[PDB]
Protein chains: 2
Amino acid sequence: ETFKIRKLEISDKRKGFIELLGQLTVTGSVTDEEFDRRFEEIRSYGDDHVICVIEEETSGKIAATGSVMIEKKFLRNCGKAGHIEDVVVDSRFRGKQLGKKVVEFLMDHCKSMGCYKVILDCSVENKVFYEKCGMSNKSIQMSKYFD
Amino acid sequence: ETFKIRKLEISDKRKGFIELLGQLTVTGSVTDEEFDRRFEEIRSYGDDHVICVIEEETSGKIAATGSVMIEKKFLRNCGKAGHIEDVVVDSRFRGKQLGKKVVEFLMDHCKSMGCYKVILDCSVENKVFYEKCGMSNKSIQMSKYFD
Ligand code: NA
Ligand code: NA
């Protein structure tokens, strides 16, 4: 196995991208039409919304992924914060240090865009993983689903 | 005292908006030029990035504020999640139920836009406040500042 890190491309709909997201949470059965629609809506944000993928070359499937959306604010001298989302590594490839590579790629992008911070939410069990990526836990997440 | 809830407007730079944000965290001394630049960059996102303010009428200053940025995803059938940010109530006006009004305004906007959830981060001490707004705490926030 060999791993290539890069951004999501429109052809990744045939490389198990949506299937890998399904290891994080419900995707539904996303059609090619819908995949392309939402790919172009995200591409429209340019550098303010980046999806990283790692492809495993032999299988030609996506092995890991993570996203970041840059939020412009008024505080912090009209600063910018990165929100890292949708980080998932295929269970087959856990222990291969792919999730760190994804997170670092997105942190590198946000530092380069002049963000003052990056944040993400995780389970209590995954705190120590993200501490290894230089992060700290000082707040909690609240959520409301419109189920 | 009388309170009017609405969206941020370009004239709010003269109504203590940036001063109120300074009760949450560092703003720096944001110029009118920079305020207008960043107001128009956020306005450009339309319904995908809403800032709510509550003005206290007698003083004509902003008494509370909160923001939401809608993130488009591929999971959840190409769903949308609302990220509520930058929620702050002037210390003078705490106990007047303004923060609930702000949060509910932003949740109402996200439900109307078809989001499947809304999330935000808070201190452990403020968990119970947000539980009163119908939210639940099941994850933690990790952060990295580029200080
Ligand atoms: Na923004
Ligand atoms: Na988006």
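The residue numbers of chain A are those assigned by Swiss-Prot, with the residues present covering 3-149 sequentially.
Going by what the header records, the deposited coordinates were determined by X-ray crystallography, 1.5 Å.
The backbone N, Cα and C atoms fix where each Cβ goes, and this holds for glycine too.
Copied over from Swiss-Prot:
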- A:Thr27, A:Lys75, A:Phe76, A:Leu77, A:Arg78, A:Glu87, A:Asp88, A:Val89, A:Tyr118, A:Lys119: substrate binding site (BINDING)
- A:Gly97, A:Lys98, A:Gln99, A:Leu100, A:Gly101, A:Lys102, A:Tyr132, A:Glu133, A:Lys134: acetyl-CoA binding site (BINDING)
- A:5-149: domain 'N-acetyltransferase' (DOMAIN)
- A:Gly68 to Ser: In lig; reduces activity 2-fold. Retarded growth (MUTAGEN)
Next on the checklist: If you pair up every Cα among A:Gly97, A:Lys98, A:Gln99, A:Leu100, A:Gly101, A:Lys102, A:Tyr132, A:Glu133, A:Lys134, the residues annotated as binding acetyl-CoA, what's the maximum separation in angstrom, rounded to an integer?
Outcome noted: 17
Checklist entry - Which of the three DSSP-derived classes (helix, strand, coil) applies to A:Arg78 (substrate binding site)? => result helix
Next on the checklist: Between A:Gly68, A:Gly97, which of the recorded positions has its C-beta surrounded by the fewest other C-beta atoms within 10 Å?
Outcome noted: A:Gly97
Item to check | Fewest other C-beta atoms within 10 angstroms, as judged across A:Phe76, A:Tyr118, A:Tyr132, which are the binding-site residues | outcome: A:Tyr118
Item to check | Least Cβ-crowded entry, counting other Cβ within 10 Å, from the binding-site residues listed as A:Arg78, A:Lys134 | outcome: A:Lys134
Next on the checklist: Tell me which of the binding-site residues A:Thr27, A:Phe76, A:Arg78 ends up closest to A:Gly101 (acetyl-CoA binding site) in space, Cα to Cα.
Outcome noted: A:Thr27
Checklist entry - Going by C-alpha distance, which of the recorded positions A:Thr27, A:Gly68, A:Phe76, A:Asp88, A:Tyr118 is nearest to A:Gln99 (acetyl-CoA binding site)? => result A:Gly68
Checklist outcome for this item: Hits for chain B proximity (Cβ under 8 Å) within binding-site residues A:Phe76, A:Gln99, A:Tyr118, A:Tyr132 read A:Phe76, A:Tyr118, A:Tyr132
